[PDB]
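Q: I'd like to ask some things about the structure below.
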Amino acid sequence: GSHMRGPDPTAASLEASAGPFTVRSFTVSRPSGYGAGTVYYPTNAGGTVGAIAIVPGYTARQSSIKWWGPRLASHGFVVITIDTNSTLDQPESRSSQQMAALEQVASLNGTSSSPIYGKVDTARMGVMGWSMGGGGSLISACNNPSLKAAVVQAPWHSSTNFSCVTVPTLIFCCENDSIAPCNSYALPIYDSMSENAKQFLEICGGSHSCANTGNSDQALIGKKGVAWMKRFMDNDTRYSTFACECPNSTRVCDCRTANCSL
Ligand SMILES: [K+]
Ligand SMILES: [K+]
């Protein structure tokens with residue numbers, strides 16, 4: 001109800017490159033507890049919106065995950081994409097930096113001269129990431145169960161026991177991933193979670209970078225990531241089917257769901 005933004009969704013509206021809202025962005029001038037940041041925001045969402053912090057993979061920078069920023073922002077979210085202090089930071093450090101990025105978004109929401117002054121509902125936050133940034137996002141969810149949603153891609157962690165996660169979590173993995181293979185990372189992670197709404201979606205033919213900037217499946221991946229965040233960060237039941245369904249797309253090679261009603 002009170003958190004619903006924008007028009008009733010359709011498959012076509014969610015598959016398109018952009019949602020209904022106009023997006024601006026800026027570079028964070030003095031990043032506090034992480035390497036660098038870009039904030040993407042809707043100028044005209046018609047109310048406060050939730051915030052999402054996105055962390056790249058091992059060896060990687062904002063470039064790898066930046067497509068998410070405009071894609072989510074255009075549907076009604078403030079999105080911070082980060083660089084980590086070092087490209088070689090591990091999951092534990094990525095989680096800390098991720099939460100520091102959300103904390104800085106909260107500072108900017110309270111700063112009259114900021115472009116996102118008063119645009120964020122600080123009680124509604126989400127976490128995303130690729131690779132070790134995905135591992136880090138699930139760590140964030142374990143330590144901060146009031147986070148509304150997690151959406152991760154080809155997650156990597158040195159352990160797969162995420163039974164601690166009570167946050168609604170969508171896991172993308174990439175069929176042909178040799179670095180964080182579905183069978184030893186994403187799927188055991190998925191299976192460990194007993195306490196939440198969850199979905200597992202394998203993208204056909206995909207390398208480890210199959211959900212990164214420039215990927216050929218942004219219609220499907222974007223639709224799913226946006227629908228998940230809309231259903232869970234906004235309690236927007238107009239998105240329940242888009243969030244919880246298994247798409248019959250020939251680009252989907254596996255789909256598993258629990259505790260997710262259509
Ligand atoms: K932009
Ligand atoms: K600043």
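One is the number of the first residue shown, and numbering goes on along the chain from there.
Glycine is no exception: its Cβ is also placed from the backbone N, Cα and C atoms.
Under the heading active site, nucleophile, Swiss-Prot lists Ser131. Feature annotation from Swiss-Prot assigns active site, charge relay system to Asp177, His208. Feature annotation from Swiss-Prot assigns poly(ethylene terephthalate) binding site to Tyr58, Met132, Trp156. One mutagenesis experiment catalogued in Swiss-Prot, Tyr58 to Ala (Swiss-Prot position 87), is accompanied by this note: Displays increased enzymatic activity on PET bottle. Displays decreased enzymatic activity on PET film and on BHET. Experimental mutagenesis at this site is recorded by Swiss-Prot as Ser64 to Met (Swiss-Prot position 93), annotated: Increases activity towards 1-naphthyl butyrate. For the published mutagenesis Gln90 to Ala (Swiss-Prot position 119), Swiss-Prot gives the following note: Displays decreased enzymatic activity on PET bottle and on BHET. Swiss-Prot documents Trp130 to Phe (Swiss-Prot position 159) as a published mutagenesis change and attaches the note Increases activity towards 1-naphthyl butyrate. For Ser131 to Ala (Swiss-Prot position 160), Swiss-Prot lists a mutagenesis experiment annotated as follows: Loss of enzymatic activity on PET bottle and on BHET. Among the mutagenesis results in Swiss-Prot, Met132 to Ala (Swiss-Prot position 161) has the note: Displays decreased enzymatic activity on PET bottle and on BHET. The residue drawn here is the original one. Experimental mutagenesis is annotated in Swiss-Prot for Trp156 to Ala (Swiss-Prot position 185), with the remark: Exhibits highly impaired PET degradation capacity relative to wild-type PETase. Also displays decreased enzymatic activity on BHET. One mutagenesis experiment catalogued in Swiss-Prot, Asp177 to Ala (Swiss-Prot position 206), is accompanied by this note: Loss of enzymatic activity on PET bottle and on BHET. Under its mutagenesis annotations, Swiss-Prot gives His208 to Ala (Swiss-Prot position 237) the following note: Loss of enzymatic activity on PET bottle and on BHET. In Swiss-Prot, the entry for mutagenesis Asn212 to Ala (Swiss-Prot position 241) states: Displays decreased enzymatic activity on PET film and on BHET. The structure shown retains the original residue. While the structure shown retains the original residue, Swiss-Prot records the mutagenesis experiment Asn212 to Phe (Swiss-Prot position 241) with this note: Increases activity towards 1-naphthyl butyrate.
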Q: Compare the Cα of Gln90 (mutagenesis position) against each of the mutagenesis positions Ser131, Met132, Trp156 and report the nearest.
A: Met132
Q: Give the sequence-ordered set of same-chain residues, not counting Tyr58, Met132, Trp156, with Cβ within 8 Å of the centre of the Cβ atoms defining the poly(ethylene terephthalate) site.
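A: Leaving out the recorded residues gives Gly57, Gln90, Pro91, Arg94, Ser131, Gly133, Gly134, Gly135, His157, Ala180.
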Q: Please list residues from the chain of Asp177 (mutagenesis position) whose Cβ is under 8 angstroms from its Cβ, counting only those at least six apart in sequence.
A: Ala154, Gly206, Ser207, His208, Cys210
Q: What are the non-local neighbours of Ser131 (mutagenesis position), defined as same-chain residues 6+ apart in sequence with CB under 8 A from its CB?
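A: Once residues fewer than 6 apart are set aside, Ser131 (mutagenesis position) is near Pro56, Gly57, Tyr58, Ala60, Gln153, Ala154, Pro155, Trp156, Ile179, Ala180, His208.
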Q: Which of these mutagenesis positions is closest to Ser64 (mutagenesis position) if you go by CA atoms: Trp130, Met132, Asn212?
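A: Closest candidate to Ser64 (mutagenesis position), judged by Cα separation, is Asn212.
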Q: So what sits near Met132 (mutagenesis position) in its own chain, CB-to-CB under 8 Å and at least six residues off in sequence?
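A: In sequence order, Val55, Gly57, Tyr58, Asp89, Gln90, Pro91, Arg94, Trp156, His157 meet the Cβ cut-off.
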Q: Which residues does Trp130 (mutagenesis position) neighbour through Cβ under 8 Å, counting only same-chain ones at least six apart?
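A: In sequence order, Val55, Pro56, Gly57, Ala60, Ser64, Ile65, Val152, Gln153, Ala154, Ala211, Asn212 meet the Cβ cut-off.
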